[PDB]
Amino acid sequence: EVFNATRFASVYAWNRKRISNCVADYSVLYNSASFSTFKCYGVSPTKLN
Amino acid sequence: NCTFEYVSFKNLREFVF
């Protein structure tokens, strides 16, 4: 719902989605080669699942 | 500020919270 969208918001009016009570594997982000920049700063992206 | 949302005298219904 955040990714497979036909339109996004502007930079100043950025869309904010609060997410809770869900289950994501976060492996598709690794498998998706269409991402230009993948910059994680807080915690290591490997051990986030 | 929603953090969670869920969508699903002959009768005696007893609840406990």
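The numbers used for chain A are those of Swiss-Prot, and the residues that appear cover 340-388, in sequence.
The deposited model was determined using electron microscopy, 4.4 Å.
Cβ coordinates are placed from backbone N, Cα and C, and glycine is handled just like the others.
Experimental mutagenesis at this site is recorded by Swiss-Prot as A:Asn343 to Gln, annotated: Reduced viral infectivity. Long-range neighbours of A:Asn343 (mutagenesis position) (same chain, six or more residues apart, CB within less than 8 Å of its CB): none.
Around A:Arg346 (variant position), no same-chain residue at least 6 positions away in sequence has a Cβ under 8 Å from its Cβ. A coil conformation is recorded for A:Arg346 (variant position) in the three-state DSSP classification, outside any helix or strand. Among the natural variants in Swiss-Prot is A:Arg346 to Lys, noted as: In strain: Mu/B.1.621.
Under natural variants, Swiss-Prot gives A:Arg346 to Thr with this note: In strain: Omicron/BQ.1.1, Omicron/XBB.1.5, Omicron/EG.5.1.
Looking at Swiss-Prot, the entry for natural variant A:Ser371 to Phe says: In strain: Omicron/BA.2, Omicron/BA.2.12.1, Omicron/BA.2.75, Omicron/BA.4, Omicron/BA.5, Omicron/BQ.1.1, Omicron/XBB.1.5, Omicron/EG.5.1. Following the DSSP three-state reduction, the secondary structure of A:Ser371 (variant position) is coil. The number of other CB atoms found within 10 A of the CB of A:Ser371 (variant position), across every protein chain shown, is 10.
Annotation of the natural variant A:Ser371 to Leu in Swiss-Prot: In strain: Omicron/BA.1; the original residue is retained in the structure shown.
Variant annotation in Swiss-Prot: A:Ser373 to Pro, described as In strain: Omicron/BA.1, Omicron/BA.2, Omicron/BA.2.12.1, Omicron/BA.2.75, Omicron/BA.4, Omicron/BA.5, Omicron/BQ.1.1, Omicron/XBB.1.5, Omicron/EG.5.1; the structure shown retains the original residue. Sequence-distant neighbours of A:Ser373 (variant position) (same chain, 6+ apart, CB under 8 A from its CB) do not exist here.
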